[PDB]
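*Asks:* I have a structure I would like to understand better, so I am pasting it below and will then ask my questions one at a time.
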Number of protein chains: 2
Amino acid sequence: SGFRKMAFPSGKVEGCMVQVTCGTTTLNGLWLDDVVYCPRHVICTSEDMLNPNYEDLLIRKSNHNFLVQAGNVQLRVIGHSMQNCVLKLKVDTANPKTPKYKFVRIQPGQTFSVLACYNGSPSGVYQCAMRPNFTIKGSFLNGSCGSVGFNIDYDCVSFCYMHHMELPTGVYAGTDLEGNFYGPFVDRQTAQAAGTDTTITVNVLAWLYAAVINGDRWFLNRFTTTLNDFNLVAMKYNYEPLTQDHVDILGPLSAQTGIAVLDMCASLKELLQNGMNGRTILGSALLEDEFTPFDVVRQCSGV
Amino acid sequence: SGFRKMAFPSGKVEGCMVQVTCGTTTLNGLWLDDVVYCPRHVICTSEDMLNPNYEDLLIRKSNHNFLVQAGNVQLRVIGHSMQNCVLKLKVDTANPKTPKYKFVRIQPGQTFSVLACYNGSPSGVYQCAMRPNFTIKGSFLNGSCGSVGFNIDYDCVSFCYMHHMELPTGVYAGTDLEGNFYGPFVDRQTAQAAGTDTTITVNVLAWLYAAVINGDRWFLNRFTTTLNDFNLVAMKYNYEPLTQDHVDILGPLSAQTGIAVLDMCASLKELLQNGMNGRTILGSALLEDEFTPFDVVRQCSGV
Ligand SMILES: *C(=N)[C@H](C[C@@H]1CCNC1=O)NC(=O)[C@@H]1[C@H]2[C@@H](CN1C(=O)[C@@H](NC(=O)C(F)(F)F)C(C)(C)C)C2(C)C
Ligand SMILES: *C(=N)[C@H](C[C@@H]1CCNC1=O)NC(=O)[C@@H]1[C@H]2[C@@H](CN1C(=O)[C@@H](NC(=O)C(F)(F)F)C(C)(C)C)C2(C)C
């Protein structure tokens, strides 16, 4: 037993990390096949950031205004197409190291691994979750712009996230790789509301299931409950309501623990009402909600 | 702002992960240049594990009793030397992918990244700390045997850890790459005492320094203290005593925060005495002690 936050191996993604410079500004891009993706705001001076017009800005740019470095390798840019908030750059060479990939738009509650770069170089990797309000709570400092998040699918890298901007709050926003923001955000330096966050209920249950499996079980109740019961609790404590589908996804855990979901939903109810009273679950002393049921299953079998 | 547990990029290490089979038992090895390292207990049946004689066991083995798979590549073994608890295997090919490396024995309190494998394949990466009692509190399931931990040094992979065994408790023990256990442990399936753990005080301070830097500062005291004062507190709450050297290492943080160490040692003293009263520091609601001062500095500058 023992259970920590764990990220996919990053090697496969390290191979695609390039630096992209365009005047002053210089950030990280993702170079796949013969295309290189990055946040479109590379084309700004920090003066433009205040209220850009990305077309009128972009219009005064030619391939040659774009430096793309891969370690010590240079790529001639030969084409440049803005796609929403992402910039695409056609280049002479196709990345040798391009792995099998897709682009995907993930959903609130879903986790991914993130590789944080600084000027086309990986410094570190961590796992995180898209919040219900389409933000994340990670660790990104200047130059980390254009860092990416992804899941790995045996062989296949599903890319879900490109990092753009921090919110006054210390939470992050960013796009899918088609360049559509996750959330109601825009690439402009103006007051922008995060919006009220909720707790990812399905995950929390997942986490408890993980607990039971590792030995930590003191919180196992004497009761049960129905759905409506518990949802109507959840509401109060800003938990996301639990559908049938959340139950079905948990079933695999029902199975391994031989614990019906609703008996766990009824352990949660109490913890929610009674607090945790100083004791620890899996070491943590609050309710971790950034492991999916899928996550727990990867790590409580052996993938 | 925002600050999470973050692991070095693993690519460089992924290239060295091989599977090693020897009869029944099959676990992960590390293949560097023309040598392959793994826990010596591969040579056991689970019957031997009860009380092995590793020489008399090893003596009945020939190179050919050893299957070494790298994805779908086979290595002829041509030499086999037990070195304490690790096994070394000479092989025809030198790993093409061998990066710059050293082997190092780290010290209580020091962190590293860990890449967890299953049958010569990386499933995941996480960061962790060697506890004062030479254990770790990670996430290792069967087949993860021979997984490794390491720091990366711009270009250079310092290997510090090879995983051997779990303790009834759900904490792990394992060797340096010379094959000497960290701690008073042996590769045998018998009752073995973890020993009393302490909290890594220097790190905790480091963590607070990280807090202040990210905005979280409610815990900033009205007082100060001397060393003896605080150490004599630490004792009670099972904290490691703080040397001058711990102060010197923290100084860089003193500098960036313009907060004298002892003013922080005096914020800690109170938190220790007063508890945390439900509020959160950097989200966590207890005292994280698994980031080094070095760690905080990597992430609170931009390496
Ligand atoms: C580059 N990585 C950076 C993101 C953050 C700076 C500090 N740490 C980071 O990760 N990108 C930007 O500079 C980013 C985007 C918009 C401004 N911006 C911000 O992060 C700002 N935030 C906003 O303007 C927001 F809309 F989110 F409120 C700020 C004020 C620096 C936090 C542009 C420059 C295009
Ligand atoms: C292989 N990875 C495994 C380690 C742990 C099994 C479950 N999760 C793990 O990470 N290696 C072993 O089987 C390991 C070493 C010794 C037994 N052993 C154990 O982990 C056992 N523990 C002990 O015997 C200990 F001394 F630590 F108390 C146990 C009972 C499975 C927890 C050998 C087989 C050589």
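Note that chain B carries Swiss-Prot numbering, so the residues on display, from first to last, are 3264-3566.
Backbone N, Cα and C atoms are what each Cβ position is placed from, and that goes for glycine too.
These came from Swiss-Prot, pasted as-is:
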| type | residues | note |
| --- | --- | --- |
| ACT_SITE | B:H3304 | active site, for 3CL-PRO activity |
| ACT_SITE | B:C3408 | active site, for 3CL-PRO activity |
| VARIANT | B:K3353 to R | In strain: Beta/B.1.351 |
| VARIANT | B:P3395 to H | In strain: Omicron/BA.1, Omicron/BA.2, Omicron/BA.2.12.1, Omicron/BA.2.75, Omicron/BA.4, Omicron/BA.5, Omicron/BQ.1.1, Omicron/XBB.1.5, Omicron/EG.5.1 |
| VARIANT | B:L3468 to V | In strain: Zeta/P.2 |
*Asks:* Is any of B:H3304, B:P3395, B:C3408, B:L3468 (recorded positions) within Cβ reach of ligand 2, i.e. under 6 A, and which?
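*Replies:* Near ligand 2, sequence order: B:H3304, B:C3408.
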*Asks:* Find the shortest Cα-Cα separation between B:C3408 (active site, for 3CL-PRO activity) and the recorded positions B:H3304, B:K3353, B:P3395, B:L3468, and name the residue that gives it.
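*Replies:* Checked the recorded positions B:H3304, B:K3353, B:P3395, B:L3468; minimum Cα distance to B:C3408 (active site, for 3CL-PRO activity) goes to B:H3304.
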*Asks:* Check the Cα-Cα distances from B:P3395 (variant position) to the recorded positions B:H3304, B:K3353, B:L3468 and tell me which is shortest.
*Replies:* B:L3468
*Asks:* From the Cα of B:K3353 (variant position) across to the Cα of B:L3468 (variant position), what is the distance in angstrom?
*Replies:* 45
*Asks:* Taking DSSP as the reference, which of helix, strand or coil describes B:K3353 (variant position)?
*Replies:* strand
*Asks:* Whole-number Å distance between the CA of B:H3304 (active site, for 3CL-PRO activity) and the CA of B:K3353 (variant position)?
*Replies:* 18
*Asks:* Taking 10 A as the limit, how many CB atoms besides its own sit near the CB of B:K3353 (variant position)?
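*Replies:* Looking across every protein chain shown, the total is 16.
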*Asks:* Please work out the number of neighbouring Cβ atoms within 10 Å of the Cβ of B:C3408 (active site, for 3CL-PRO activity), leaving out its own Cβ.
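*Replies:* There are 26 of them.
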*Asks:* Going by a 10 angstroms cut-off between Cβ atoms, which of the recorded positions B:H3304, B:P3395, B:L3468 has the sparsest surroundings?
*Replies:* B:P3395
